[PDB]
Each structure stands twice: as structure tokens, then as C-alpha cells.
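A.B. asks: Could you have a look at this structure, given as C-alpha cells, before my questions?
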Amino acid sequence: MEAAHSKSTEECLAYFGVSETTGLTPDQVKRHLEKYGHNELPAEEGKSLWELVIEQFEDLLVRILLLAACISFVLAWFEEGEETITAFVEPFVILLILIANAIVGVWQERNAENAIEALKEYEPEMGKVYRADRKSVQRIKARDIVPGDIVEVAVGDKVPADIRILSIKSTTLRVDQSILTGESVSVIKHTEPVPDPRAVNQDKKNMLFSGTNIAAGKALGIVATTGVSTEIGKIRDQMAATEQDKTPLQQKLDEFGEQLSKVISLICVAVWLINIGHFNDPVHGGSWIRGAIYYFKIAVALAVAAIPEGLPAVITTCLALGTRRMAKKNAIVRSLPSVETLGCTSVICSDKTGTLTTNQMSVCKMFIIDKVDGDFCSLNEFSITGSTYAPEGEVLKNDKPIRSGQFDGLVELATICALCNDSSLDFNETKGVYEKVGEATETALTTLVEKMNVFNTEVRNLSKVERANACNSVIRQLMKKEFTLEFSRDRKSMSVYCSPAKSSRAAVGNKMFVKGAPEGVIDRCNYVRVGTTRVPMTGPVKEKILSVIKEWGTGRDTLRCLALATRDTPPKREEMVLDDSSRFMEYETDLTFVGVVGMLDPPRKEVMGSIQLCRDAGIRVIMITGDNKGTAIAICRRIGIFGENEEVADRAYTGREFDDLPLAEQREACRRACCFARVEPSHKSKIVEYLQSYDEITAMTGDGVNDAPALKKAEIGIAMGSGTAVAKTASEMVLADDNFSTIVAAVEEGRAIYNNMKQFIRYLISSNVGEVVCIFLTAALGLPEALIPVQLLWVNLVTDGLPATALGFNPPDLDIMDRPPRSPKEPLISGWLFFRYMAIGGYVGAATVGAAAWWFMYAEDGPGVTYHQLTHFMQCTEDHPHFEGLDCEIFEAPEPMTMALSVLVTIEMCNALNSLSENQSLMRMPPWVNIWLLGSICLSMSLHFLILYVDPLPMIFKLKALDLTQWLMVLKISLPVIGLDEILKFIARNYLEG
Ligand SMILES: C/C=C(/C)C(=O)O[C@H]1C(C)=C2[C@H]([C@@H]1OC(=O)CCCCCCC)[C@@](C)(OC(C)=O)C[C@H](OC(=O)CCC)[C@@]1(O)[C@H]2OC(=O)[C@@]1(C)O
Ligand SMILES: Nc1ncnc2c1ncn2[C@@H]1O[C@H](COP(=O)(O)O)[C@H]2OC3(O[C@H]21)C([N+](=O)[O-])=CC([N+](=O)[O-])C=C3[N+](=O)[O-]
Ligand code: ALF
Ligand SMILES: [Mg+2]
Ligand code: NA
């Protein structure tokens, strides 16, 4: 039944045609069960390992490196006894890392906890219904419950489904709906309709939502909806079909790899417009199946020059190191990519309770009467420090510590708070902290009493376990609680009947201690207590009292206030009817006002600062809470989101208000407002979504189940360490420290990290540029294969794969957190750098093709065969006359390559010392800063030698160690690159902007 909250109890009964007195018939159940399904939440298992593997091959740069790897296995058959020693070494290494690294990725996806599973832990196994079947209440499996069912719930029960309340059996039904609001305070239910058909959960006080639990009372209800049609079901849906978007840096790569798909597929057809000459004149040397081998080889040579392999491992390494680094900062990163994404965060959406606050209701102010005289009435006001439930803090009078016991009024105030209370405090030995037991509102009173210690009880030598309720127990020993007149909606107050300890049931001196909403209690007072005396409540005293209550209730503090009173002459126990609550107000009459307490869930100490830092870094912070707007705004003012006196009419909304705004205005609202209150789970994800429609990298921070949809939706979900499993399972990070400040440092780490990736991502793609220039030249120019597709791989994995993971250690700026969020669209290479890396690209390209032709022509061992024939190496038999000087079968020897790869290596080792800074002269910025880079080159070079000396290696790479002569030239064809970019960095540092 949709909108069951808007209808009457009769209307809901009628709707399913069910009897509140008998319940559904076995037939009705059978039918409804068929129509509506089982009251359960669909489980959503993570994709099987098979999926996890297939997905690793969805990347274009991978499908290209695989498609080419196949063409390398196709043309791998053609290999006789001349080079049969290394026929299948490439088709092996090309698919080696292609799955070796592609499999390590599955070690970053199959590693995840399911959130819906965590969410299903709120599904109670059993439920209680009245079926026409039998007369007594049946306890059946919850999943067996269906709409129209007549369900029963009592204190302690976890609500089985979304239920419309029919009848409340106790004086009140108190509920904890924190899975939907994040607020633990008890909500008071009623059975009357709630007209507004757009009422938010907080407003449907006539409904019971699946997953919440009964704090007090007993009630009968009719099921409105089950399964995914419940409020917990909507949370469930927003976590199911969602799938996190792709990191900003990831899109940058997807763009690159997509353009690399057009460039390479164009370079090959570019050689076609250059091979329009050996097809005209009559000439053949083999079938097309033996002649077309040229094209399907220049492709398998570019696929290794273009696709910058090794990056997929340099990145994963940088992140892994960052993760461990942040982990020491108390930030558990569950998603490696998000690390980079947190760096460019512009907006931080934050839950309030338990996230911005401590979620420990605390009495921070209280007052009693000082003196009365005619129209004059002064109050003794006090303040209490401490923001946790721990009995640690002090009472201040004008900011100066005092002893509560000095004031008799505080002795009575403490007595009332200790007796008129159903809660207590406990010390959790395992966790080492104090925790409430019962209502937060009451435990604040319990804690207050301990801080006050009005009888000066000795507590410093008590174990923390025994310190928890020491002062309360003392007071409990002075008065015996006969019975308590529980809270009533028409009274807004509560009381307890007490008799002096060690007295007869007939003895005099019995008291009633009252606690409640100030207006009602104060109106039922005819006296005011002054110390241990009492005087008539007069107009002036009442006005003084109410005026301060008004202040404390709505300001920069906005506190929940309670008036405390006692009836000095209560009725005789006998003349009191306890089974009739409508008579309680009259018993709580002719009262003596005693005092007032004001409480609030206090902000965490390091939050106002964390937000100012965020501000400095250009990050805005928005609050989205399920709690009320009044306390929402007050907390915003306390932590710096709103000015202490700033006008917030248009800067703060409730979910209901927000829902009234038309779509376009809701959007704008998220850009203007900074405080959203009394919202629902879906409101949070919606606000985050709107924020993302303005192209903003938004983070969501919280601890509740109601925060899950937003945490999932945000680019960076951050859960509190002591928060719910659900919140944690939906986040990218967890602040095990619960410190908001840990978020600021995580951002810094994310900025520092990206800046260093920004370098090796370039250093690497840059290298892949020079490589393509080489293969392009030795393809349209005619020259032979200077570098084979089996060498490049080792170069872009070990040769460069080290200096890259070395730049990732470059010392970060000092003003990294004094600059605004970098744009999500900020490209890596463009402008003068696109041009700079363009020249350095061709350079290395012609520095390898020429370094090979050199060894042949103008060199040594190589025959001076001039260019006019050097390119006719494919004609050492078909045309001997115009080509015949030395041995023919010497081309594919370790000379042209062993002299072309020595350049790429020497050059790149130079490029690294250059990537140490975008626009900075190496002479200015000591190229020896990043010590690791130095050691990184010393390793890549010794590995370039080790791949020569130990024959077993150069046997496949086909390279022969040059002696102390040839190498002397190599260091002269690469060394000049240090001067080329050196001028480029001068043109950018002077004749350009920075
Ligand atoms: C891997 C190797 C190469 C050579 C490649 O094809 O890179 C191109 C390419 C795809 C881009 C280009 C390369 O394009 C050229 O250099 C022009 C063509 C020259 C042909 C010469 C004949 C042989 C990058 C590399 O280089 C220069 C020096 O201009 C810069 C940048 O890339 C980045 O910012 C890196 C993103 C990870 C991209 O324009 C990029 O395309 C994009 O979408 C970008 C925005 O990404
Ligand atoms: N329909 C209603 N309209 C307004 N207030 C209500 C309503 N129903 C209940 N309340 C009161 O509003 C509170 C929930 O919302 P916040 O604190 O965030 O504004 C409830 O807290 C107490 O009475 C409730 C209470 N109790 O439910 O048992 C007991 C109390 N006591 O005696 O200790 C005091 C209450 N109190 O508000 O002061
Ligand atoms: F703790 Al909240 F909205 F402030 F769930
Ligand atoms: Mg919370
Ligand atoms: Na997220």
C-alpha cells in the first residue's frame, strides 16, 4: 500500500480487507505472497572471478596489445634454421605481461566487501504476526511476512517491514530510526494520519520502518510494503545498480589510448602512401602471403612503441606506496585510484552526527534561582565542559571552576537528574571508553551528575568501571524510587515517586521529581526553589526563567532544554491511579521549579580548523544531515560553515523544502546552500549528484547507514572509523582516527601524489614518442629494423620502468595546500609542452635511425655503403651489381640495433633527469635532488650491460656489447639532449607564462 501514512487505520485495514482482530487468512497470505514476493532484500554478489578476468581485457590499449600479440604469433611461424634460436620469444613476452600484469588487476577488484550484505544485517530473522490461522501471536520467519499482515512489535524488536501503526499498547512507542536518520534519539509514534503525502521519514510518526528498532513500548500494526518497496529498500537500490565512475586521470588515459588507436592505425596506412612504388613495375619475390608480411610487422612494431606498457605497473606502485603512507596517517584507502581523485576535490559533503559531532549528548549549560525580590529575579547560571559521556569535565560559574555541592539548588537539580532517569552509563573495558545505556538524553543527565559530584564523593581512586555510576548510586541511596509516571504526549514530562530511604510506607517526606518540556512543567509550578527554601512563583520570576530558556533554545547555541521540578507534597501512593496515564499531569501539579539544563551533541574539537584549512585549499564543505535544521544551523555556526551572525534564509533547507523546489532550483540550491537538514538517504545522493553535474569532484563523509547512498555516489566516500559497517563498505577510505583533520592531509597526499604521476606519465609517454619516430623513419625511409618489438618492451618496463617509479618521489611543493582544486579536465600535455615533447620526440626518433645508419656508413666495422643503397638491404641477391661489397647475411646482426638501442637508453636516462621538473633549468634545480632517480639510472644502465655480457640474454634480444669505442659515440648522440630541452625550458621560463 502506497502512502499508508496518509490514510487512517481503518482505511489501511480496509485496503487489504483484513481484520485487526484476526489477521490474514491462509489464503490471503498465499495470494499476497505471490503478488508481492518475500519480505526480503535481493542479495547482490560480486562478479565471479571469470568476470574479473574478462574485464581486465576491456582496455583498448590492451585489446590492441593483444590483437598485435596475435599477429606476432601468426607471422611467428616463418622462421628457419638461421634464427630458429629465437623464433617465439616475442609472442611469449608480448602476452606474458599482457596477462601477468592484467592478472594483478584482479587483485584490486576481487578484493571488496559487499555493502548490501552489510545492509541485510538489519533484516530480523523472525517477526510476529496474527494470522487468521491461530488465536495466539505467531513467530515466523520475517521473509515470510507480506503486505496486509498484522504485525506486533515490542521493546527490543528490530522492525520486520514498513508498517503502518494500528494500535499502541504502551503509554508510548519509542523508536530508534538511525538507519534512516543517523540520529539515535527516540522518536515518539502515534496512530493518526499524516496528511502530507510527501512527508519525509522524520515526519511519518505513524509508521514503523523495516530495519529500525523499538526502544520502548508495544504496538500492533499492518504491513504497508515489504522487500525492496521499503525505506531500507531504497537505500538497497542506490547501492546495487550504481557502479563508481572512472577517475579523472583514468579518463585522461582513455582519451590518450583512444587517440593512439587512430594515430597508429593512420601511421600504417601512411606507409601505404609511401609504398606506392614496388607495386607498379613488374617484380616478384614471393606470394602475397609471403610479401604482405611487411605491413603486419610494422604494426607489431608500433604496438610496442606506442602503447606505453610498464605504466600500468609504475602507477599501481606509486599508489600502493601512497596508500601505506596515508595508512600511517590513519587513512585506510580501500581504492587505490581514489587517492589521486581526493587530490582534486572541490566540494566536501559531510554528515553531521558522529561525523562532525561526537554523537554524545552533553549537558553544557544549567541554571537555578539565585534570589527573588518583587519584580527582581536573578539566576545562578553555570556551564559544563566535556563533550563525551565520560565523567570528565567541570562546572563553571563565569568561566571559573566551582563546587556544585556549594549550591543547594544544584544538589536538588542533581538529585532530580539522577532519580527521574531510566538510563545509566557503562565503561566498555574492551574499547576503553564510556558508553551510554539507554536514551542519549538521559545518559547526558547521568554524566552530568557524575561531573557535578554534589556530595563530594571520592572517585579518583575508583576503577573506570566503578567511576561510571558512582555519584548516581550515592543519590540513589538517599531516596528510594517507588515507581515512575512514564512520559505522556499530552504532558510532555515525566516523573518519579520517591520516599526517603529507611522510612515507613506511611512515613511523610515522599517526593515526586519531575522532568520535561519547560513550558508545561513551568506552568505547573506554583513555587520556585531558592537554595533549600521555596517562594511563590510570580509573574516576574516566570518571565526571567522563560526568557533564558528562550535564549538557550534558539541562538548560536540552540540547546535542547529541560525544566526540573519536584512536588514537595505528592499525593498519597494509595490515591494514585498508575494504570491511567491521562491522570499523570494532575499528579504532577503544585510543583516547585528547581532548574534547567541545556544539552546538545557537540562538534568535534578539530573540525572548525579542518574546515578553515579546506577553505584555504579552495574546498567547500556542505553539511547534509537527518537531524533538525535549528540544531543543524547552530552546529554550522559553531564549526565555521556559517558566520556567527550570518543570514542563512536561502543557505539552509530541510528535505521537505528542498523537495518543493523545481528541478532547476534544487540544482542551483546545492551551489548556494551549505546546510541541508531533516533529509532522507536519497536526498544525500541527490545533492551529491547535482554537485557532480557542475563537473565537480565531490567527496562525501559520514558514518551512518543513511549515508551509504551518498558515500557510494560521491567520487570519494569517506567513512568514520567508529562508524557502521555499511558506511565503511560503501566508502573509498576510512578515517580509523575519526579525525576530520585526517581528510585534509589525505587531500594533500592526493595532490602531492598526482604531481609526481604527472611527471612519470609524461616521461613515459614521451619515450614512447621517440620510439614511434624511429619505426616510422625506418619504414618510409627504407632503412632496416633499427629496433625490434622485442626490445622496446624491456625498455618500457625495466629501462624506463625504473626512472618512472623514481620520479614518483620528487619532493612536493610547499604551497601544495595554498592553491585551489585543479580542474578535472586539466590536460597533461598541451601547448609549449606539446611542442617541446614533440621536438624531443622526433629527436630521439632520428637519433636512433641515424645512429644505426651511422654504424654502417660513416663509422667502423660497418661497410661505408652510402644511403643510395643502404636502404636496399632487401636487395642483396636480387641486385648484386648495384649492391655488393661485403657479406650479405649480416644485416640482422647485433650492430645496427646494438647501436640504436644504446641511444634510446642513454637518451631516456637523460629525459628522466629532465622530467625532474616541467619548466625548470637542471642547472637551477639540482638534478641530484631525487637521489632515487640517480640510483634508478645506475640500475637501468647496469641492466643494459647485464643484457649484453651474459650471452643467455642478448641471445634473444640480439645485441652484442660494444667496446670502449663505439659507446663513446653513443654518449655524444644523446648527451646533447640535455641542452635541447634546456633551451626549451628557457623559452618557457622567459618568453612565456608560468
Ligand atoms: C604513444 C606515442 C605516440 C607518438 C602517439 O601517437 O602520441 C600522440 C597522442 C595519441 C597524443 C600526443 C601524440 O601526438 C603527436 O605527437 C602528434 C603526431 C606525431 C606523428 C609523428 C609521425 C610518427 C601526446 C602524447 O604527445 C605530444 C608530444 O604531443 C600528448 C597528449 O598526451 C597526454 O597528455 C598524455 C595522456 C596520458 C595527447 O594529445 C595525445 O592524444 C590525446 O588525446 C592527448 C590529449 O592525451
Ligand atoms: N509530535 C511531536 N512534536 C514535537 N515534539 C515531540 C513530538 N513527539 C515527541 N516530541 C518530543 O521531542 C523529542 C524528539 O525530537 P528532538 O529532541 O530532536 O526535538 C522527544 O524527546 C522527549 O519528548 C519528545 C521525550 N520522549 O520522547 O520520551 C522525553 C523527555 N524526557 O522527559 O526526558 C523529553 C523530550 N523532549 O523533547 O524534551
Ligand atoms: F549523522 Al547524520 F545526517 F548527521 F546521518
Ligand atoms: Mg552520522
Ligand atoms: Na564513493
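Method of determination (from the header): X-ray crystallography, 2.6 Å.
Note: Cβ is positioned from N, Cα and C throughout, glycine not excepted.
Pasting the feature list from Swiss-Prot:
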{"type": "ACT_SITE", "residues": "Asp351", "note": "active site, 4-aspartylphosphate intermediate"}
{"type": "BINDING", "residues": "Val304, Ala305, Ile307, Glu309, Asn796, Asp800", "note": "Ca(2+) 1 binding site"}
{"type": "BINDING", "residues": "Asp351, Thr353, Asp703", "note": "Mg(2+) binding site"}
{"type": "BINDING", "residues": "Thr353, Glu442, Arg489, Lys515, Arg560, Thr625, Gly626, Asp627, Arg678, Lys684, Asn706", "note": "ATP binding site"}
{"type": "MUTAGEN", "residues": "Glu309 to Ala", "note": "Interferes with conformation changes that are essential for ATP-dependent Ca(2+) transport"}
{"type": "MUTAGEN", "residues": "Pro789 to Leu", "note": "Almost complete loss of Ca(2+) transport activity because of reduced Ca(2+) affinity"}
{"type": "MUTAGEN", "residues": "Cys876 to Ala", "note": "Loss of ATP-dependent Ca(2+)transport"}
{"type": "MUTAGEN", "residues": "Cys888 to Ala", "note": "Loss of ATP-dependent Ca(2+)transport"}
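Describe the structural context of each listed feature in the structure shown, including burial, neighbouring residues and relevant distances.
C.D. replies: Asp351 (active site, 4-aspartylphosphate intermediate) falls outside any helix or strand according to DSSP and counts as coil. Cβ neighbour count for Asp351 (active site, 4-aspartylphosphate intermediate): 29 (other Cβ atoms within 10 Å of its Cβ, all protein chains included).
Taking a C-beta cut-off of under 8 angstroms and a sequence separation of 6 or more, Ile307 (Ca(2+) 1 binding site) has the following same-chain neighbours: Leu61, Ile64, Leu65, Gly257, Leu260, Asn768. Under the three-state DSSP scheme, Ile307 (Ca(2+) 1 binding site) falls in the coil class.
Around the Cβ of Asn706 (ATP binding site), the same chain contributes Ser178, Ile179, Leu180, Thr181, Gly182, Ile235, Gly626, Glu680, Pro681, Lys684, each under 8 angstroms and 6 or more positions distant in sequence.
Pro789 (mutagenesis position) falls within a helix when secondary structure is assigned with DSSP.
Within 10 Å of the C-beta of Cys876 (mutagenesis position) we count 17 further C-beta atoms, all protein chains included.
Non-local contacts of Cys888 (mutagenesis position) by the CB criterion (under 8 A, 6+ apart in sequence, same chain) comprise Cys876, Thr877.
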A.B. asks: Going by C-alpha distance, which of the recorded positions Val304, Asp351, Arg678 is nearest to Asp703 (Mg(2+) binding site)?
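C.D. replies: Looking at Cα distances from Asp703 (Mg(2+) binding site), the smallest one goes to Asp351.
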A.B. asks: Please report the Cα separation of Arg678 (ATP binding site) and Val304 (Ca(2+) 1 binding site) in Å, rounded to an integer.
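C.D. replies: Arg678 (ATP binding site) and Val304 (Ca(2+) 1 binding site) have their Cα atoms 57 Å apart.
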A.B. asks: Give me the CA-CA distance between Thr353 (Mg(2+) binding site) and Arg560 (ATP binding site), in Å, as a whole number.
C.D. replies: 15
A.B. asks: Going by DSSP, is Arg560 (ATP binding site) sitting in a helix, a strand, or coil?
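C.D. replies: In the DSSP reduction, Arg560 (ATP binding site) maps to strand.
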A.B. asks: Can you give me the residues near the recorded Ca(2+) 1 site, meaning same chain, not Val304, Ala305, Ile307, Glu309, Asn796, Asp800 themselves, Cβ no more than 8 Å from the center of the site's Cβ atoms?
C.D. replies: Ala306, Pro308, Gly310, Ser767, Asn768, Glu771, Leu792, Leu793, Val795, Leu797
A.B. asks: So of all those recorded positions, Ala305, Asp351, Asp800, which one's Cα sits nearest to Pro789 (mutagenesis position)?
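C.D. replies: The smallest Cα gap between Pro789 (mutagenesis position) and any of the recorded positions is with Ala305.
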A.B. asks: With Cβ-Cβ distance below 8 Å and at least 6 positions apart along the chain, what are the contacts of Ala305 (Ca(2+) 1 binding site)? List them in sequence order.
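C.D. replies: For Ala305 (Ca(2+) 1 binding site), the qualifying residues are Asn768, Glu771, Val772, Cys774, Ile775, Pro789, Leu792.
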A.B. asks: Say we define neighbours as other CB atoms within 10 Å of the CB. Which of the binding-site residues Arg489, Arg560 has the fewest?
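C.D. replies: So among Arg489, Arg560, the binding-site residues given, the one with the fewest Cβ atoms within 10 Å is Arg489.
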A.B. asks: Do any residues at least six apart in sequence from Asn796 (Ca(2+) 1 binding site), in the same chain, have a Cβ closer than 8 Å to its Cβ, and if so which, in order?
C.D. replies: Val304, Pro308, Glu309, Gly310, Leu764, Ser767, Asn768
A.B. asks: Report, in whole Å, the straight Cα-to-Cα distance of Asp351 (active site, 4-aspartylphosphate intermediate) from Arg560 (ATP binding site).
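C.D. replies: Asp351 (active site, 4-aspartylphosphate intermediate) has its Cα 20 Å from the Cα of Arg560 (ATP binding site).
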A.B. asks: From the centroid of the CB atoms of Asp351, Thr353, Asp703, the recorded Mg(2+) site, which same-chain residues not already listed sit within 8 A by their CB, in sequence order?
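C.D. replies: Close Cβ neighbours, site residues excluded: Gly182, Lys352, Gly354, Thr355, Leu356, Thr357, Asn359, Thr625, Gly702, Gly704, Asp707, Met720, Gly723.
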